[PDB]
Amino acid sequence: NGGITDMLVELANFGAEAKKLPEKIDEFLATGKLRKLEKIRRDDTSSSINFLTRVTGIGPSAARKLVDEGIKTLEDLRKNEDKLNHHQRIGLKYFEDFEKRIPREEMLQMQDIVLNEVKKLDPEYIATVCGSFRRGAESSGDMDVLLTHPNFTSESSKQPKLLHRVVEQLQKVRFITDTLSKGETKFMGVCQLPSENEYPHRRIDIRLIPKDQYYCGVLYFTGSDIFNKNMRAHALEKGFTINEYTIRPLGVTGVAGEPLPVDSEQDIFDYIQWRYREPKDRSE
Ligand SMILES: Nc1ncnc2c1ncn2[C@H]1C[C@H](O)[C@@H](COP(=O)(O)OP(=O)(O)OP(=O)(O)O)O1
């Protein structure tokens, strides 16, 4: 029966009473589940792994041994402080708040303060929060401001202090509450707007780019993927390759190139002829 064909599909996942012995019931159709397999229970230990990654900083290597450190839960780690760095220390301490998307109300808010801070700093800067909020969206998960200055480019490749100047600052103001890393061309960290009678902290990463590699790197973080995936294409279609870093005329056999200069966003869109496909509509 259709009836006996189903418990069937359930076992494999997991003469008549002979191929049988070759246990079962309506017990398969019913479901044991995770418990039924309890292999599956060891499989859920894979729920350790990915859950464990959920914690900040910890990447492939990290959790695996950590969990391996007999460990697997919120609280394992909570005890297991010693077992990680300043990074991951945080993305635990916060992590929870970490799984709660912001409100573009606040965005604009920091959106302000950020660019508001820089502006206090110098005029030659230019910053821009990008990623999602840009696209219009009601909900991000990480701030992401992109900076640059004329006194800097892909040629100098040496000006940490620059990017450094503002990080210091955003902290000054008590905004950037903590800090994951730091390494000249990149900052990633934890902010938080201001009070008076408290909001959760949000992941930000300040980047910087030569005032040249700027733009391309710009289009790229506004994504999406697919979006930046549908585009790499067409340009290539029309024979052009692009990357996080830049626009390049192709080649005879694939390998070939050279960076065209790049004033604004729309200049590339010019390159592979397409319409200035505004952010909002930048989904695919
Ligand atoms: N820790 C992470 N590891 C890998 N990919 C991540 C991680 N966090 C986010 N992503 C990727 C996959 C998510 O679907 C996407 C969204 O990240 P998020 O920081 O939230 O950006 P975003 O919220 O503005 O967009 P969305 O979340 O929609 O994808 O980014």
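Shown for chain A, in order and in Swiss-Prot numbering: 12-25, 56-63, 71-245, 249-335.
So how was this one determined? The header says X-ray crystallography, 2.9 Å.
For all residues, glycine too, the Cβ spot is worked out from N, Cα and C.
According to Swiss-Prot, the feature Na(+) 2 binding site maps to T101, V103, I106, an assignment based on similarity to another entry. Around the Cβ of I106 (Na(+) 2 binding site), the number of neighbouring Cβ atoms within 10 Å comes to 22.
The 2'-deoxyribonucleoside 5'-triphosphate binding site annotation in Swiss-Prot covers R149, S180, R183, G189, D190 and is backed by similarity to another entry. According to DSSP, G189 (2'-deoxyribonucleoside 5'-triphosphate binding site) is assigned to coil rather than to any helix or strand.
As a published mutagenesis entry, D190 to E or S appears in Swiss-Prot alongside the note: Loss of activity.
The feature Mg(2+) 2 binding site is assigned by Swiss-Prot to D190, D192, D256, with similarity to another entry given as support. Of all Cβ atoms in the protein chains displayed, 17 besides its own lie within 10 Å of the Cβ of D256 (Mg(2+) 2 binding site).
The Mg(2+) 1 binding site annotation in Swiss-Prot covers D190, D192. Long-range Cβ proximity for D192 (mutagenesis position), meaning a same-chain Cβ under 8 A and a gap of 6 or more residues, is found for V177, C178, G179, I255, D256, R258, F272.
According to Swiss-Prot, the experimentally introduced change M191 to T is described as follows: 50% loss of activity.
The note that Swiss-Prot attaches to the published mutagenesis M191 to I is: No loss of activity. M191 (mutagenesis position) counts 24 other C-beta atoms within 10 Å of its own C-beta, drawing on all protein chains shown.
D192 to E or S appears in Swiss-Prot as a mutagenesis experiment; the accompanying note says: Loss of activity.
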Neighbourhood of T101 (Na(+) 2 binding site) by C-beta distance under 8 A, where only residues 6 or more apart in the same chain count: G107, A110, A111
Between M191 (mutagenesis position) and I106 (Na(+) 2 binding site), the C-alpha gap once rounded to whole angstrom: 20
Which binding-site residues sit within 10 Å of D190 (mutagenesis position) - Cα, from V103, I106, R149, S180, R183: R149, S180
Using Cα positions only, nearest of the binding-site residues to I106 (Na(+) 2 binding site) (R149, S180, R183, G189): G189
Where the model skips 30 residues between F25 and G56, distance between their Cα atoms in Å: 21
Sequence-ordered recorded positions from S180, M191, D256 with Cβ under 6 Å of an atom of ligand 1: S180
